[PDB]
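> Right, I'll just put the structure down here and ask away after.
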Amino acid sequence: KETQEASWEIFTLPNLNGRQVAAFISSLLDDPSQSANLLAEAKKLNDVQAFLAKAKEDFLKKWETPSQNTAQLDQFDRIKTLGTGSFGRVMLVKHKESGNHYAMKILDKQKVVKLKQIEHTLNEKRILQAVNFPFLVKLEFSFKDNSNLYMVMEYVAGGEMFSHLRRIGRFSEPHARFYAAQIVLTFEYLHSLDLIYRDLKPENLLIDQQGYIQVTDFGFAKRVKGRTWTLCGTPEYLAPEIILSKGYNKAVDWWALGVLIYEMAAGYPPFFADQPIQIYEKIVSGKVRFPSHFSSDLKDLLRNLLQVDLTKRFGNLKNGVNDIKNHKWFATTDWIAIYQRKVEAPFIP
Amino acid sequence: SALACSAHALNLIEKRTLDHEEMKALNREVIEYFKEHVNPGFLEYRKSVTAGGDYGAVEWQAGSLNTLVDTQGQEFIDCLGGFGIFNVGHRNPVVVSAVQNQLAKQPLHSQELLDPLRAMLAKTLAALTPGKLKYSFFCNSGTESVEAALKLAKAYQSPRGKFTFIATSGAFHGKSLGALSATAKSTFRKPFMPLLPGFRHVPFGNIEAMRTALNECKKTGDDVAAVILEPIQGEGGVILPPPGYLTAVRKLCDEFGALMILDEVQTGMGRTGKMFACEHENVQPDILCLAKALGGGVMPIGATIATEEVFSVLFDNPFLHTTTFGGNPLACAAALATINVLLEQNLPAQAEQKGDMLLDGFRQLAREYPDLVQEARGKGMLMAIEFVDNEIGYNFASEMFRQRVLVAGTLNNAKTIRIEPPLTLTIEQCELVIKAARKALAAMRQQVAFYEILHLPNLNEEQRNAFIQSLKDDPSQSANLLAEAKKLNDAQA
Amino acid sequence: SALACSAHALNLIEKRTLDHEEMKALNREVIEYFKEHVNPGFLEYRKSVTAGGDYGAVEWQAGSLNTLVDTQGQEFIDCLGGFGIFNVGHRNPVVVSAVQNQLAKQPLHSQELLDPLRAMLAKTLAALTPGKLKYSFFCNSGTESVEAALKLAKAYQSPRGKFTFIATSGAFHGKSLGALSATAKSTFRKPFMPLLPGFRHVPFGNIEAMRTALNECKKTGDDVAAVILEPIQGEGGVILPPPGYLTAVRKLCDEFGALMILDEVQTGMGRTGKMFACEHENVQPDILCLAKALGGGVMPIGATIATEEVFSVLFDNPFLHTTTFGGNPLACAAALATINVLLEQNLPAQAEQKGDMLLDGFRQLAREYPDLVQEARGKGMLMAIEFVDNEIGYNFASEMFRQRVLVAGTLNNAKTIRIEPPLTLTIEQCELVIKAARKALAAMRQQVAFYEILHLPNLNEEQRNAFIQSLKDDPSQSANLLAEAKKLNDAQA
């Protein structure tokens, strides 16, 4: 009976399907000892998916009719000029009403049109405007005038992961576990809104004042329902399907995670050659032999994520995201606490 | 201080709406007090707390005629009607103003000066009641009703050497020691025994039996003073007696010179189709007990109407049986209002068409789920569904509670549930109810089936999982997948 | 038709004043109906018709807090207070609006959802009651009060093998069969016997007696379940027990493990000076019965408060003792209003100063007419004058009725009259009363003397006529002329 109580509670979860519940019932039937732990997990899962419901509804609302001119230029005071690109330049600004600091991106309308970047710009903005997740850069304001476009971004001090990875050389697996876990949750979120990210690389990973991650480039991300073909991205992180020129989907993101983890734990990418065409060869017939210091569990996950057989790839099975969340390498990670930001950062810049 | 507690409750009466934390506040005191000053048990066995939610469902105010709204704003359809109280609905505008008028003039009487409304009610009731029932006595409840009836019969019959009283098994008549001597359930009686000497029970609906009781008593010199019964056993589970019974009891009484007492406490005031249930067989008792719905859900009241021959006992010493609050003006008000409404919008006639559309509606549901329901039954707007288990029954009563449809049954006594919505239930709310009970019956069948799939011993986990999968994905197949699992479990048997 | 009779009474509720023939009309129906549907006896024995006048004194509406106005417009001072009902006066504005508020929200409860006012009252009463009295049960009257008390004691004590109940001679506790087993007057009990087995009466105020009852019962294996008594016998004629009695009963109970039940139905709610009479000797009972004035003369109500040790019986099966209307919201309202008023304007304290000024006022009158009054007695605003005859008594109660001062007593039971005016009686109305009783006592003494002069046999007509002459010309000499006539009748003896 005591077990039967926890059984019903698992089945009463509306957010959970037949497959999910039947999985918590089995474990209960087989382990009436972990009854409380099995019912607990069931509740996390339910709750967890439920929120994704509120996340999508909230996304579409903004995705459908997007915000425009949420601020104007004479609401800020130029402090310093942080950086310059081809689009224009980024300045540190102070919001006169609050005294808050942002990194405003000025991009010359006419310079964009030349660089043939009209779509990327529009798509990046429309995505950023609609998105909401802790590990993503937050577009606070957005506007334009006669001469240029303005994207007012939450300023976060701390370099790229690329340059930082050069400094340390390689991260200890607990360090890489902390970064992976964030990219995972980020990807869960984005996939939910039917968005491929398509541009995961250390360069697109900024580090929080809090030492957590912020994901920073969206020129490539697509709201894809079925399959797409545009190839964009860095050779090392392309899934074989991209190269091979057969349609792809959100699976591609999960491949890149694999590559990203490998690099953080090894100090170099798994498929690497002097010249690219060659990097593709090595990717397609996907033989990836690990370093010696690589944990067998970490090896098991990488063998799963880096899998040319996209019907055999972790991320796109029936349990989807949960497969690598429940993997042996991620037993020591508290996902919801990672989410809250209540986990001790391994490094603060 | 008591001064403190009085004021806080006094200001809350004045408040008409609540902030969500003003709500939270309330519900936690009310649970707290119920545990420490009322009964902790009502928190254990009642469906308002078991299925309460995060908070219990504390009452707040009436919605429409048929609806009730708790402290959270959740609106409930009353298919309980306070167990036969709310016959003209909650706060029936015609009753509420008759009360509020009378409240402006004089709420209670002095007990020395001829109070006019007690004449008017005594008169009206004389008019409204079949045959030679002429005099009304007025008390406060259904139990005080029966008690006075017992007292009338007694004072009448004891000079004639008759002391025994036949009542019927399953009969409910009141919880006060006198009525509890005629009330029949074991549970209700045992702790307080010894009760009144000389009360003997016979089976209900059995005229062959009651002859033998009346005759055995005759032979042994213990002749029967009076026979007391309800037209339908209400609490007794909506037991309908065989056609002709009430008429045949009436002769049997007349044959042995025994007074006939009719407890129309729960079937009075138009619930069964007629103004009084004893009109379906056109039977006139010597005494008639009324209450509940006589007070239009506004006031508490009980009336005892009797023939002149019988009520004469009280004539020579009118103080022999008094009560302090009986027949007070504003209770009187309420009844005349209720009696007026019932004859005006002619609600006994409504009771019969809504009472058959509903009940049929239930015995249909009852064919579709014979694995959860033995039977549905009723007569006009008094009806009940009988389940197989108290487990199941409390599960039905509770399930619909959450569907914001308020029905009977408590945690343990719940095998048979009673449906007693106001006679003012709209045809729109009428379906909404049969619909809610259909959803409810589905969900329970799901859960019932769910367990059935699990202890299938010959069935392996691999197969069981496939069923549980399709069960959650398609609760409609709860019957199909079940049959498929049982057929599979027998294949490996 | 009943439809007809309902409407006519319904429109009369609406009417607030009456044309003199609209009056005549009324009073004649009301007498007519009382004779044919209520009781003809109340027309025979009541002072409202005997001394009615051309018409009876049919009630109409409340005057001020202490006054009542009939259908002719005659305003009465209530020194009856509905036999201890109207403690805070008629239509106390604070109670009437608490009721009318609650009437706007929800008059009666559903019986499924935790009703908030029953917690608040249960709480307040816990606060208001001495010692470990914690749980309240709610019913509708004073009789239902005692019945539940008997039931609590029973359910508590029968598992411990104790079934006998001691009550006291002269005790009144209710007219319903259970309470009537403890009520003591012959008249009230005899027709309905046999009542509950195992109730034995002892003399009131006699601790020496009650020991012997409790002990005899012990010896014979009929051990006492509970002892039930009123703090003052109210109806019993305002009998005051000897100082120390209630305290000494309380130990006697504790010694024999018998529950102590206190019937504070007529001495509760501040009438005797304290909120509860059992506070004068600071005695805590196991059970406390309340009613009457708990409903602020607006609502009917009864409360049964008990220790936790005793009320526990109902915890495990909370449905063991229910009532249909008990604790309904708007009755609850009324009490909290009444409880608030009583503590605010601190009316128990008023009860003691008005209660001694009055009573002293009566025992003065009682010295001046020792030929018509044996004694006056009371405790706070519960008091009574004892005359020598029922003849005389009904003559007092009746005389003042015409002086528009409403006191107790009926045609036969009237030897001792009871004075129970509202606790809100002004000092102005306070004299007006003692004044009215002085006029009354004069006029009766006149008539008494008048006859005395006539059967003086030795006295001749010539002399008798001289006395009758000066008697009518000087009613003040009614005592002098009398003595002169008796002295003269003895001269010719």
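We number each residue from 1, going along the chain as drawn.
Structure determined by X-ray crystallography, 3.4 Å.
Note that Cβ sites are derived from N, Cα and C of the backbone, with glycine treated the same way.
So Swiss-Prot lists these for the protein:
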- A:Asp199: active site, proton acceptor (ACT_SITE)
- A:82-90, A:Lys105, A:154-160, A:201-204: ATP binding site (BINDING)
- A:76-330: domain 'Protein kinase' (DOMAIN)
- A:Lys105 to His (Swiss-Prot position 73): Reduced interaction with SMO (MUTAGEN)
- A:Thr230 to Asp (Swiss-Prot position 198): No phosphorylation by PDPK1 (MUTAGEN)
- A:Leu238 to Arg (Swiss-Prot position 206): Reduced interaction with SMO (MUTAGEN)
- A:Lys318 to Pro (Swiss-Prot position 286): Impaired inhibition by the R-subunit (MUTAGEN)
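Tell me about the surroundings of these features in the structure.
For A:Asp199 (active site, proton acceptor), the same-chain residues 6+ apart in sequence whose C-beta sits under 8 angstroms from its C-beta are A:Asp217, A:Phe218, A:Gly219, A:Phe220, A:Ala221, A:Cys232, A:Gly233, A:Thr234. Secondary structure at A:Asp199 (active site, proton acceptor), taken from DSSP and collapsed to helix, strand or coil, is coil.
Counting only same-chain residues six or more apart in sequence, the Cβ atoms lying under 8 angstroms from the Cβ of A:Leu82 (ATP binding site) belong to A:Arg89, A:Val90, A:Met91, A:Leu92, A:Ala103.
The secondary structure of A:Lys105 (mutagenesis position), as reduced to three states from DSSP, is extended strand. Spatially close to A:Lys105 (mutagenesis position) yet at least six residues away along the chain are A:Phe87, A:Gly88, A:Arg89, A:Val90, A:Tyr150, A:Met151, A:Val152, A:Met153, judged by Cβ distances under 8 angstroms.
DSSP assigns A:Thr230 (mutagenesis position) to coil in the three-state reduction, placing it in neither a helix nor a strand. In the structure as shown, the Cβ atom of A:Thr230 (mutagenesis position) sits within 10 Å of 11 other Cβ atoms.
Mapped onto three states, the DSSP output places A:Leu238 (mutagenesis position) in coil. If you take the C-beta of A:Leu238 (mutagenesis position) and look for same-chain residues 6 or more apart in sequence within under 8 angstroms, you find A:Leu231, A:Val252, A:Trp255, A:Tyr280, A:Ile283.
A:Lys318 (mutagenesis position) falls outside any helix or strand according to DSSP and counts as coil. Listed in sequence order, A:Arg19 are the same-chain residues six or more apart from A:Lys318 (mutagenesis position) with CB atoms under 8 A from its CB.
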> Compute the C-alpha separation of A:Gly85 (ATP binding site) from A:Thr230 (mutagenesis position), stating it in Å without decimals.
24
> Within 10 Å of the Cβ of A:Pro202 (ATP binding site), how many other Cβ atoms can be counted across all chains shown?
19
> Just the number: how many Å between the Cα atoms of A:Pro202 (ATP binding site) and A:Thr230 (mutagenesis position)?
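Answer for this pair: 21 Å between alpha carbons.
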